[PDB]
Every structure is written in structure tokens, then in C-alpha cells.
Amino acid sequence: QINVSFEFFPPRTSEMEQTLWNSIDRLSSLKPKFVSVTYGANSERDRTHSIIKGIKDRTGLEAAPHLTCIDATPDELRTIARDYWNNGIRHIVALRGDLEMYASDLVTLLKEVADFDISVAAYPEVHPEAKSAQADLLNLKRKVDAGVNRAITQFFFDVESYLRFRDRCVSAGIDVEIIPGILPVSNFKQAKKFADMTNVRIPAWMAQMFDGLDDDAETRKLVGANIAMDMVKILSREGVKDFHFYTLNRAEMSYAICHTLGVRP
Amino acid sequence: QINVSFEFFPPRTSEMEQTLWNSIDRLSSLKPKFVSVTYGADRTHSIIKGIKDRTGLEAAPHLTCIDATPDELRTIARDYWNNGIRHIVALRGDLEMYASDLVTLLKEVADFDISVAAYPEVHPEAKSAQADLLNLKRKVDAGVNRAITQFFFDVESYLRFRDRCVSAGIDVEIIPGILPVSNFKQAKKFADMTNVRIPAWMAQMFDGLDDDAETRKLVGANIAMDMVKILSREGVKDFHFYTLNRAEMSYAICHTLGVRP
Amino acid sequence: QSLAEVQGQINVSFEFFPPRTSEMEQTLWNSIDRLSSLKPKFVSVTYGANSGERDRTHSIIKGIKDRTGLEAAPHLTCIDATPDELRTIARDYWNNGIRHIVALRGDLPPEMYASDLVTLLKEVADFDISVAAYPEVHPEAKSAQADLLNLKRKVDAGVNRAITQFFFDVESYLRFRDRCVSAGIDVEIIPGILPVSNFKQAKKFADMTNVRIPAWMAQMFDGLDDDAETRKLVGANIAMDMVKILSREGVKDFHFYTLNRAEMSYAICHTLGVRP
Amino acid sequence: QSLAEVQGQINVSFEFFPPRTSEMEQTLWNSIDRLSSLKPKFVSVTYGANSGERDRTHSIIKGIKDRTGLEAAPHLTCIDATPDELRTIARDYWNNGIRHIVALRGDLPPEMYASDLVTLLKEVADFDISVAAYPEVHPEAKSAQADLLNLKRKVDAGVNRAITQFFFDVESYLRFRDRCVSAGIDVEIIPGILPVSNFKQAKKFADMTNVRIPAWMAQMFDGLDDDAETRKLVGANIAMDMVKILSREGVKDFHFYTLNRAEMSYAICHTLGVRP
Ligand SMILES: Cc1cc2nc3c(=O)[nH]c(=O)nc-3n(C[C@H](O)[C@H](O)[C@H](O)COP(=O)(O)OP(=O)(O)OC[C@H]3O[C@@H](n4cnc5c(N)ncnc54)[C@H](O)[C@@H]3O)c2cc1C
Ligand SMILES: Cc1cc2nc3c(=O)[nH]c(=O)nc-3n(C[C@H](O)[C@H](O)[C@H](O)COP(=O)(O)OP(=O)(O)OC[C@H]3O[C@@H](n4cnc5c(N)ncnc54)[C@H](O)[C@@H]3O)c2cc1C
Ligand SMILES: Cc1cc2nc3c(=O)[nH]c(=O)nc-3n(C[C@H](O)[C@H](O)[C@H](O)COP(=O)(O)OP(=O)(O)OC[C@H]3O[C@@H](n4cnc5c(N)ncnc54)[C@H](O)[C@@H]3O)c2cc1C
Ligand SMILES: Cc1cc2nc3c(=O)[nH]c(=O)nc-3n(C[C@H](O)[C@H](O)[C@H](O)COP(=O)(O)OP(=O)(O)OC[C@H]3O[C@@H](n4cnc5c(N)ncnc54)[C@H](O)[C@@H]3O)c2cc1C
């Protein structure tokens, strides 16, 4: 069967707060294996923790908060970890965060606290600060060996980048699943900003496909949905049985994509 | 590089009237090779002129052989030709004379640009696939510029037909008629009348979306965009869109084909 | 691997044009001697329609037959001659040993189409005949089916082979070859290969013939206007890749648009296993 | 498509050798000016071990720094010098602005292995260091694991990058790159590319370095001993294909064994999107 998960971010306005819960209600009927909530230091753990508790309380779904260790002391982290665990949060997305402690150190500290289910980040197009592609792979390996359950990739628009990366992970002896993070695109300007700051390559055919649509939201949605549906179709054919969606707190595109994958209520 | 045409139908309500004209405005900016208006086998003629005088686009009215005598047809044919209307979609008509007779008649009145219908999946009345094909050839041999197919969802069937056609000596392009589906129930119905097949994968694709208009449109746009993409790679450079008076889906599909303002 | 094993099973033909200067004349004969060592099935010499320089074409042909003993085929157009002239010209060729003709209509400056020329020629004698094909549709055709149907009409009049217009998108050719079968055309569809060293010139030919130039190719030649060497290396790479792919798809015949130059075509043939 | 979009994300480096004649000297500086316009991350100059011509190497280096302002890396071998000489030579480089060194052992005419040189150099200063790698195993290695383990030892001493021996079988490289990860080697494995125009010479280098030459390649150059032009076109095609494939597999860095010639490397870079 096909497994799916949805990623959300803490809303900063009443309007976005409403949008978020509407999307959670909608997407939850698809019985995702789990949902996660991002962390933004300048946009705090309490906002993240709050949403996580809300999801669990109203939907009963497994909710994984994203926890970063940059700027947090090991002692604080242990306290944080113990509190989430004692309150039913058994899945955590262990991250370093943007610059003392790397994600691998967080994974170790978390496993010392409890048998958490753990998800970590992987980069098909290499982390921007990595010493090299080879190093980035060895580091994911070390991170995995610390005790993780799965790796979720940064978004990508070149499906081949993902496939070659998966083969390299397998050759590297990394046994856990390399779940592709899918970014359905409706706002191309925003996606370009994301890709630029993450070293993700936006192929020419794609940039051309969105050319001239700056003020046409409806066409962007249709074009973006088509691109996303095609990508997951190719991934499925290539054996991918798990997908993680970067919903940006919006449900329509992801819901529709899951539908074409057979993931339905 | 790709030529596109948009088909509309006479609005039956005030709401649909507004919708049509807005779509006409929207779609016109794509400079289609021509637009056409269906004729229920009265208001068709007015819309054509309305379109012509409003956008300057070549508007081709549809004309049938239902409830019309050769004398009346020639009359209409003449009335149209003298009105700057030199392109006509010749059809027998939804139930005497066949479409082939209409074209010979029309050509007899003047050098008319003519579009006729083709049926990749065999016209319902036809005895056999071969008989219907031979019939198309005869209709074309009568003086047609291009054939426009009934909508379809199995690209394979369309392609084999296109192959059979040239093999049968038909010297015109078999332009695929594209039906962007946002309402599956309605399309399911259309297919029942037109004898068009709804592949299993398509039925499974829309299953459970009866009350999800939003997801239906995305799924539909995806199916149609994928279709024209496969078609374009097969050499097809002409598309006729059954817009049902709506602009957004066709507009978006055209965009992916490179047809933009 | 495949291109290596295919060595020895490929036929080739080279196309030349009547030189207009002493410089080009010397270049042409040098290319002829060099390419002759490859033992092409035949070579052909163009004739510009509406040029009135038909004397130059027949001249080069005789010269090639004299100097190399290879079968030389002149390109004959009909848009600029009458059926009687044509028959007269046809008779003269036959009696002089020129038994293979590339029957063409020629660009409009009509009364005759290539198919008429094919019929006319067959009435005169049992010529070996080659005709033009357009994977991307002849620019004047009303439709792709019409153009394709025209090719069948032409072939039915007595044609031994079709030689396509040059193309840069290999799929366009492969699809056309398949559509030719669907149309009942029974002759081999020989791809015409245009090795590119001068992109500006190829670009003009392309836009003049309705031939598409993919973006990746235009990208490859970008910034090379004043770099002839890099152009030749880039072009040879593109040409060699195209024939390798076509060869793997079954093509066993290639017609080269040499533009009177030998090096590029010579090297491409080499990679195809066509050597002295 | 892919090779087209990758344009602008590829780093390149060029390797030269001290000219032995006035002719080669002029050729070298011409190639340097031409290749300099491509803005390579760095260029390097070899030094024949046991040659005693180290003066020529440092000379060319200074000349390149003076004339182009590009980072120039000398190749330093240890099999023919003592630790003191080496440190002395190392100090002189550092004080003259030569902060990048290709640390090599050199062929046996021992007391030192490349890893010792890497340690020695790091004690003198914080040099940027490149070392040799062998996708097809160094000829003296007892086993592939030993050789691979040696590379790790070398890398652990303070290396910024590894540059492989040239190869013609792309899979050999891709597999090696993967085995390097399995061995815990954390530096990028930059493929060294040897464009071939002179096959007889490449053949000698190959058999001299344990590098394999596939049959299809040997087939491609068969019969071209006295045809330099076809050789260059055939070789450019092979080189361009190899980098296209490597580029699609993630390689973003290439080191070219130019043999002091610029045209082939220049054109290959062009197809990689590396332009002036
Ligand atoms: C699915 C996903 C979700 C994310 N969610 C968030 C979020 O909610 N909030 C947020 O702030 N950021 C988030 N990020 C972004 C992430 O925090 C940045 O990419 C960050 O720079 C690195 O985090 P990491 O967990 O990958 O760190 P690491 O795995 O530690 O990697 C970072 C770098 O250090 C190197 N490295 C790793 N381990 C070692 C080691 N032991 N020794 C030396 N070098 C090492 C790596 O090769 C790499 O270049 C997410 C990324 C993904 C792909
Ligand atoms: C692009 C397009 C637009 C259309 N627009 C309209 C519209 O505006 N209004 C409307 O009423 N309908 C419209 N139709 C539908 C059409 O009118 C019906 O399908 C109708 O059944 C008549 O078909 P026809 O025009 O194909 O005529 P024909 O080609 O005359 O008829 C088809 C049937 O008759 C048989 N046949 C044809 N010629 C002969 C012959 N000489 N002898 C014996 N058998 C023969 C064929 O095999 C076939 O079964 C359209 C169809 C298409 C594809
Ligand atoms: C291998 C090759 C070699 C060539 N060599 C030369 C040369 O030496 N000299 C020169 O001047 N040109 C040459 N040409 C170019 C060529 O002459 C032009 O492309 C010309 O415009 C058409 O020539 P054709 O022989 O294809 O004629 P046809 O096959 O007669 O012409 C094709 C055009 O007329 C249409 N057509 C055919 N029959 C009919 C009909 N009965 N009614 C209406 N339309 C019809 C076709 O579909 C098409 O658009 C060559 C082309 C090729 C591919
Ligand atoms: C990019 C590149 C540039 C080059 N430039 C030059 C140049 O300018 N001048 C020149 O003379 N040569 C040059 N060479 C050739 C090179 O010097 C030879 O291949 C040499 O024989 C080994 O050098 P190395 O630096 O790999 O040494 P190492 O890595 O020390 O040597 C490799 C050999 O010794 C074995 N070995 C290593 N450590 C031990 C140990 N402790 N005990 C036993 N065996 C061990 C290895 O497995 C292997 O067989 C170059 C090679 C490359 C790939």
C-alpha cells in the first residue's frame, strides 16, 4: 500500500490559523501514517508544540513535531524530549536547524531518553554546507546509524535527482526508507525563493511552464497540480511507496495528488 | 506552432450568457485558429456575428440537415457566405440526407472552408468500423478541409484511427476534439449517447469525487494536459476544445501546449 | 557496442552541389576523392530550380563518373521545364549511362508535381528513382496526411527510395518512418544527415525548410560564432550521436548533405564502420 | 537537456606539463591564455619524479600566476627528495603564494608514501591539498581494498580533494566513487579526463598505468593512425559523451589532462556550459 504524511507550519495570523485547521480536517480523512509540524525560531517551540497537541486532541493522528538542537542545550533538549514522550508524542523529526550539535547528536540524545520513532532530513541535491556530496552521504549514514526510522528528503523538482540519490543511499548501506518530500507548486515565485535558499534546482521546462502566470492563480494551480501528479506517478512506478507532502498549510493540491495515488478516504 | 479552436454552445440562461461572453473574451487572447458554435438540430447565427463583431476572430457556425430542405440550406449557406462567414462545420445532425450531401451542397454555393465530424470509436449508427471509415472518406472526398473527432479518452484508439484514416486515403487532418472533464457524471452521460468509451482507469480516477468539485477539476485538468502532451509528441499540432462555455480548463491546457497570450 | 558490431552493414550516399568558384571547385574534387574511398552506394549532385544552371550539374556528374567510376545521380526538377524538355533531358541521361535520378519538383519560382516527373521518367526508361520526404511536413502541404499521401502517390509511380529532408530531432524521423508504414509506403525512408559546422547557415536552412532546431542544440552553438574549431567538434558530436541512435533503431542507410565538405561526413561514417 | 541546464554549476581544473622545446612552450602559453578565459578553479603543473627538472615546474607555475592571476598548483613528489628538502621546498612555495599542492609520491626510480608527504606538508602550513586516486587500482597495490585504504590514510592526513587517474570505462569510476563512500572517504572524487586525439600515445599511457581500454574504443580508433582530424573528432565525441554521462550522475568537478593542448578540453567544457 501507499503511505503518506503531511507537513504543516505554525500559523502567525488568525487567518492562517483558520486555514490550517481546515486543511487538517480535510487531509486527516486520508488517514496519513503521520503528520508533522515545522519549527521556526523567529516564527519558538511553544507554537510548534501547541499545534501538535491540537492535532492529537482533535484528530487522534500521530503528530511529529520538528525539533532542532541548534541553540538548545543538551539538558533543555532532554527535558523537552521527556515532556513530549510523557504526553504521548512518540515521533519526532530530529533536525539540527540552521546555524555545537549536529542532528546525529540529537538522535543519540533522543534515543537515550526514550524509544522515539525518529525521522531525519536527507538532501538529494546535497546540503548547502556539506564538505562534499560524499561527506553529506556519510553524514546521513552516521545520522541513520544513531537510530532513525526514516529519512525524508528536501523537496526537489528533478525526479532523477531523487532516484540517483536513493541508489547512492542503498549503495552506502543505508537501509531505512528515503521518503521523497513533495512540494506541490501553486505560487512559483515563493517556490523559487525556497529552492534558491536550499540549493534545489528548478529545471528550465518548469520555470517556462510557470512563465506569464504571475497574476493567474487558477492556471498556476492547474499547472502545478499536473506537475505534482506526474512526478508522484513516476516515483510510484519506480517503487516509491511513501510520500511526504509540504502542504504549506493548504489542502487542495495535496488532497488531489493523494487521490491520483489511490490514497482516499 | 500549435493551432487551437474553441467550441461553444448557445446559452439557455442569463447566467450562462454572461459566462460565455467572458470565456470568449478570455479565450480570444489566445488567438485560436477559429471558434465555432453548435446548432441544436436560431440563436447560433446571432452568436457567430456577435463573436465576429466583438473579437474579429473567424467564427464558424455549425449546420445540420435536421428539419431543413436543400432549398433552405442553400439559402442559409448563401446568407452566411454574404455575411463574411466562410467557414462551416457540416453535420448530418442529431436525430434523409447525410453530412456528405450537405458538403457537396455547400461547396456548390461557394468555396466554403469545411469541417466535418469523425468518430475514432465508430459512430453509433454505423454498420461497422470499416463502413464508418469509408463513409468519412466519402464525406471528405466531397470537399472538406479537416475532420474534427468526437471527444475521446483512450489516446490509443484515437491514434490507431488516425493511422487507419491515412491508410484509407483520407487527405485531411483528424483533429482531436478535447473534452476537459470537471463534471464526470455529465461526461459519463455524454459518452453514453456518443458511444464514447470511458476507460476503467478514468472511472477509477473520478470514483468518490461526486461532491468534490475542486478535486475533480484538478484531476480533469491533469488527464487533459497529459492527453495533449502525448498527442503533441505524436505529431498532432491541432486541437479543438469542447469548452462547454467555460474558459479556465481549456485556457490552462492551452498554456501547457505553449499557446499563451 | 551496437554501433561497433553494425560495422560493415551500412550503406551511404553523399550529396554535393555545383561549385560556384574555383576555390569551391578544388574543395569539391578533394572531398570527392576522399569520400570515394568509402565506396558509397551512390553520390548525387543538386540542381537549383529556376537557376538555369543545369549545365553545371550534368558537368559535375560526368566528371564524377569519369574520375571515380561511382554511380552518380543528378537532381532533376520539373517546376522550371516542360514535359518535352524533361523527356529530352531524360533520354540524354539514359544514353550517357546516368540511370539513377533524384526526381524533384523544385521550389515555386504548378503544371507538374514530383509525382508527374516520376511518371514521365518511367515512360522514358526504367530509371532507378529517389524522391524527397519530409519528416516534419513539407511547408506547402495543407496537412501532414496530405503530404504523406503525396509521398505515396509519388512512390506508387515507380520509386526505389525516399530520402528525407535533414532533421535534428531524431524522434521526428522515427515517428515519420512509422507513419509511412501506416500509409502503405513500401520503400525505405533514408534519413538525410546534415552535419553542422556552420550553425548560422544551418539555422537559415532550417527556418527556410520548416525544420525544427531543438533548444539544447541552439544552446550548444551559442557563443561559437567566431570559433570554427569548437563548432566542428560540437557538430561532429551531435551528428555522430544521431546516427548511432538511428543505427540502433534499424536504419542501415544514410544520405549525407556534405555541402562539398568531406571531413565531418567522413568521420561520421567512420564511427558507423564505413571505412576505406 | 540535463547537460544544458547544468550550465553554470560545473567547476573545472586543467593540468599542464613543463614544455621541453620552444615549440611546446609557445603551444603551452597559447593553451593557457585560451583556457584561462574559462576561469578554472585552478590549474596544475606536473613534475616528473626522478627527473631533477623541478626548476622547470616552479618556473611555469610562477609564470602562470604572473600572466593570469589564476591559482596554480605544482605537483610535488617525495620518492626523489628528503623530508628536509621537501619542507624547504614547501616553505618556499608558501612564502611565494603557492598555497595549493598536488601531493604525490611519484613512480619508484620507499622511505615515504604520499600520505607521509601530506602529513609533512600540513606540519609546514595549512596547504590546500589534492591527491591521486585510482578507480582501477594503482598497479603496485596488493589489493583494491589496500589501495582504497591507502587513499583513506592519505585523506585523513589533511586532504581537500582527490583527483582520479584517467579512465575510459565510466562505470569503473562510478563504482569507485561508491566504494569510496563505503570506505569512509569524505572528499569529492574528481574524475581526471584525458581527451584523446593521439590513440597510440593514450594506449601507451593506459598500459603503463593499468587503465583499461574498452574494445569499442580501440575499434573507434582503428585505421586512424594517419588521420589526425578524424581522430580529434572521434576523440572529442568520446570525451563529450563521458562528461555528459558523469554530469548526469552528479559529478560537478572535472580535471582535464590537456597535454598542453587547449582545443579539445575547451570544447568539452563548452558542452558542459563552462564558457568565457
Ligand atoms: C524533511 C525536512 C524538514 C525540515 N524541517 C525544518 C524545520 O521545521 N525547522 C528548521 O529550522 N529547519 C528544518 N529543516 C532544514 C534543516 O534544519 C537545515 O537543512 C539544516 O541546515 C540542517 O539540518 P539537518 O537535520 O539536516 O542537520 P545535519 O544532518 O546535522 O546536517 C547539516 C550539515 O552538517 C554536516 N554534518 C552532519 N553530521 C555531521 C557530523 N556529525 N559532523 C560533521 N558534519 C556533520 C552535513 O553533511 C550537513 O552539511 C528541514 C529539512 C528537511 C529536509
Ligand atoms: C466536431 C463535432 C461537432 C458537432 N456539432 C453538432 C452540432 O452543432 N449539432 C448537432 O445536432 N450535432 C452536432 N454533432 C453531432 C452529430 O451531428 C451526430 O453525431 C449525428 O449523429 C450526425 O453525424 P455526422 O455529421 O457525422 O454525419 P454523417 O457523416 O452523415 O453520419 C454518420 C452516420 O451515417 C453513416 N453514413 C455517412 N454517410 C453515409 C452515406 N452516404 N450512406 C450511408 N451511410 C452513411 C455513417 O457511417 C454514420 O453512422 C457534432 C459532432 C462533432 C464530432
Ligand atoms: C533529398 C532532397 C534533395 C533535394 N534536392 C533539391 C535540388 O537539387 N534542387 C532543388 O531545387 N530543390 C531540391 N530539394 C528541395 C525541394 O525541391 C523542395 O522541398 C520543393 O519545394 C518540393 O519538392 P518535392 O520534390 O518534394 O515535390 P512534391 O513531392 O511534388 O512537392 C511537395 C509539395 O507539393 C504538395 N503536393 C504534391 N502533390 C500535390 C498535388 N497534386 N496537389 C497539391 N499539392 C500537392 C506536397 O504535399 C508538398 O507540400 C530537395 C529536397 C530533398 C528532401
Ligand atoms: C592526478 C594525478 C597527477 C599525477 N601527477 C604526477 C606528477 O606530476 N609526477 C609524477 O612523477 N607522477 C605523477 N602521477 C603518477 C603517480 O605519482 C604514480 O601513480 C605513483 O606511482 C604513485 O603515487 P601516489 O601519489 O598515488 O602515491 P601513494 O598514494 O603513496 O601510492 C600508491 C601506491 O603505494 C601503495 N601504498 C601506499 N601506502 C603504502 C604503504 N604504507 N605500504 C605499502 N604500500 C603502500 C598504494 O596502495 C599504491 O599502490 C599522478 C597521478 C594522478 C592520478
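Using the numbering of Swiss-Prot, the residues shown for chain C are 14-122, 128-294, in order.
How was it done? The header gives X-ray crystallography, 2.2 Å.
Just so you know, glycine gets a Cβ as well, placed from its N, Cα and C.
The feature active site, proton donor/acceptor is assigned by Swiss-Prot to C:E28, with a curator's inference given as support. The DSSP secondary structure for C:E28 (mutagenesis position) is strand.
Per Swiss-Prot, NADH binding site is recorded for C:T59, C:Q183. Long-range Cβ proximity for C:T59 (NADH binding site), meaning a same-chain Cβ under 8 A and a gap of 6 or more residues, is found for C:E28, C:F29, C:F30, C:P31, C:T70, C:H88.
According to DSSP, C:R171 (FAD binding site) sits within a helical segment. Annotation comment: Swiss-Prot describes C:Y60, C:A62, C:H88, C:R118, C:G119, C:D120, C:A132, C:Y152, C:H156, C:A159, C:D165, C:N168, C:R171, C:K172 as FAD binding site.
Close to C:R279 ((6S)-5-methyl-5,6,7,8-tetrahydrofolate binding site) in the fold, though at least 6 residues off in sequence, lie C:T40, C:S44, C:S215, each with a CB less than 8 Å from its CB. In three-state terms derived from DSSP, C:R279 ((6S)-5-methyl-5,6,7,8-tetrahydrofolate binding site) belongs to neither a helical nor a strand segment and is classed as coil. Residues or ranges marked as (6S)-5-methyl-5,6,7,8-tetrahydrofolate binding site by Swiss-Prot: C:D120, C:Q183, C:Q219, C:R279.
In Swiss-Prot, a mutagenesis experiment is listed as C:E28 to Q, annotated with the note Abolishes enzyme activity. Around the Cβ of C:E28 (mutagenesis position), the number of neighbouring Cβ atoms within 10 Å comes to 23.
Around C:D120 (mutagenesis position), a 10 Å sphere centred on its CB holds 15 further CB atoms from the protein chains shown. When secondary structure is read from DSSP and collapsed to three states, C:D120 (mutagenesis position) falls in the coil class. Quoted from Swiss-Prot, the note on the mutagenesis of C:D120 to N is: Strongly reduces enzyme activity. Strongly reduces affinity for 5-methyltetrahydrofolate.
Among the mutagenesis experiments that Swiss-Prot reports, C:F223 to A is described with the note: Strongly decreases substrate and NADH binding. All protein chains considered, the CB of C:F223 (mutagenesis position) has 16 other CB atoms within 10 Å. In the three-state DSSP assignment, the secondary structure recorded for C:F223 (mutagenesis position) is helix.
C:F223 to L appears in Swiss-Prot as a mutagenesis experiment; the accompanying note says: Slightly reduced enzyme activity.
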Neighbourhood of C:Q183 (NADH binding site) by C-beta distance under 8 A, where only residues 6 or more apart in the same chain count: C:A150, C:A151, C:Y152, C:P153, C:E154, C:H156, C:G210, C:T227, C:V229
Which of C:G119, C:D165, C:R171, all binding-site residues, has a Cβ with the fewest other Cβ atoms inside 10 Å: C:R171
Least Cβ-crowded entry, counting other Cβ within 10 Å, from the binding-site residues listed as C:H88, C:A132, C:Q219: C:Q219
From C:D120, C:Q219, C:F223, the recorded positions whose CA lies within 10 Å of that of C:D165 (FAD binding site): none
Across 5 unmodelled residues, the distance in Å between the CA atoms of C:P122 and C:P128: 10
For C:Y60 (FAD binding site), the number of other Cβ atoms found within 10 Å of its own Cβ: 24
Length of the line joining the Cα atoms of C:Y60 (FAD binding site) and C:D120 (mutagenesis position), in Å: 11
Alpha-carbon distance [C:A132 (FAD binding site); C:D120 (mutagenesis position)] in Å: 11
Distance from C:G119 (FAD binding site) back to C:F223 (mutagenesis position), taken between C-alpha atoms, in Å: 15
Where C:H88 (FAD binding site) sits in the secondary structure, as DSSP reduces it to three classes: strand
Structural state of C:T59 (NADH binding site), classified by DSSP into three states: coil
For FAD, whose listed binding residues are C:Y60, C:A62, C:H88, C:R118, C:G119, C:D120, C:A132, C:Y152, C:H156, C:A159, C:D165, C:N168, C:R171, C:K172, the greatest C-alpha pairwise distance in Å: 23
